[PDB]
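Following: one structure in C-alpha cells, then a few remarks.
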Amino acid sequence: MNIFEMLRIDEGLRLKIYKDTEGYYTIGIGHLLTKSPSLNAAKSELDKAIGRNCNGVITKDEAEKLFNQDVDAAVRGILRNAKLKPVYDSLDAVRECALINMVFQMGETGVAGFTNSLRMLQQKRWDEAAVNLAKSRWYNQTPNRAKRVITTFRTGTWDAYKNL
Ligand SMILES: [Cl-]
Ligand SMILES: [Cl-]
Ligand SMILES: [K+]
C-alpha cells in the first residue's frame with residue numbers, strides 16, 4: 001500500500017464531472033474543479049486543467065495525470081508549510097500518508113488548523129491524537145473516511161485499508 005492506492009480508495013474514480021460530498025464540482029480522483037455553483041465554471045476549469053475541450057468528460061490517463069499532480073502538490077505544500085513540515089518530518093512513512101490524505105482532502109490551511117492534534121502527533125501520543133482528531137467537523141461529515149485515516153495515525157499500519 002502507498003499513498004496513491006490509499007487515496008484511490010478514499011476518493012474513488014469518476015470520469016465525468018460530479019459533485020463531491022460538500023456539493024462542489026469535482027472529477028477524476030477527487031480533483032476539485034471549483035467551489036462555484038456554475039457547471040459552466042466547472043467546465044471551463046476542467047478544459048483549462050487538461051488542456052483541451054473536454055465537455056465535462058476525461059480519460060483515465062487524464063484522471064491519473066491530474067492525480068499525480070495533486071499528490072505532488074499536496075506534498076510540496078506540506079513541505080513549504082511551517083506548521084506542517086515539522087510534523088511530517090517527525091512521522092514514519094505510513095503515518096506520513098495519513099497526513100498527506102488530510103491535506104489532499106481539506107487543504108494545507110485546513111489541516112494546519114488541527115493545531116492540538118498536530119502537536120500530539122509530533123509527540124507521538126497516538127491514542128490521544130486520535131481522540132482529538134475525532135472532535136472535528138471533518139469526522140462528523142465523513143466519518144468512514146476519517147476513521148480510516150485516524151486509525152492509520154493511531155497504528156502506524158495499513159490495517160484500515162486492508163479488506164477494502
Ligand atoms: Cl490543475
Ligand atoms: Cl466517509
Ligand atoms: K519522516
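Determined via X-ray crystallography, 1.7 Å.
Each Cβ is built from the backbone N, Cα and C atoms, and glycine gets one as well.
If you take the C-beta of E11 (mutagenesis position) and look for same-chain residues 6 or more apart in sequence within under 8 angstroms, you find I29, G30. Swiss-Prot documents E11 to Q as a published mutagenesis change and attaches the note Complete loss of activity.
Taken from Swiss-Prot, the feature active site, proton donor/acceptor applies to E11 (among others), supported by experimental evidence.
According to DSSP, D20 (active site, proton donor/acceptor) is assigned to coil rather than to any helix or strand. Among the features that Swiss-Prot reports, active site, proton donor/acceptor is placed at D20 (among others), with the record citing experimental evidence.
In sequence order, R14, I17, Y18, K19, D20, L32, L33 are the residues of the chain that are 6 or more apart from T26 (mutagenesis position) and have a CB within less than 8 Å of its CB. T26 to H appears in Swiss-Prot as a mutagenesis experiment; the accompanying note says: Facilitates transglycosylation more effectively than hydrolysis; covalently bound substrate.
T26 to E appears in Swiss-Prot as a mutagenesis experiment; the accompanying note says: Complete loss of activity at neutral pH; covalently bound substrate.
Within 10 Å of the C-beta of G30 (mutagenesis position) there are 21 other C-beta atoms, taking all protein chains into account. In the three-state DSSP scheme, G30 (mutagenesis position) is classed as coil. According to Swiss-Prot, the experimentally introduced change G30 to A is described as follows: Almost complete loss of enzymatic activity.
According to Swiss-Prot, the feature substrate binding site maps to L32, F104, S117, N132.
For the mutagenesis result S117 to F, the note given in Swiss-Prot is 10-fold decrease in enzymatic activity. The DSSP secondary structure for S117 (mutagenesis position) is helix.
Looking at Swiss-Prot, you'll find the mutagenesis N132 to M or F noted as follows: 2-fold decrease in enzymatic activity. The number of other CB atoms found within 10 A of the CB of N132 (mutagenesis position), across every protein chain shown, is 19. Look at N132 (mutagenesis position): DSSP puts it in a helix.
Rounded to a whole number, the C-alpha distance linking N132 (mutagenesis position) with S117 (mutagenesis position) is 6 angstrom.
Within the same chain, residues at least 6 positions away in sequence whose Cβ sits under 8 Å from that of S117 (mutagenesis position) are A129, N132, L133.
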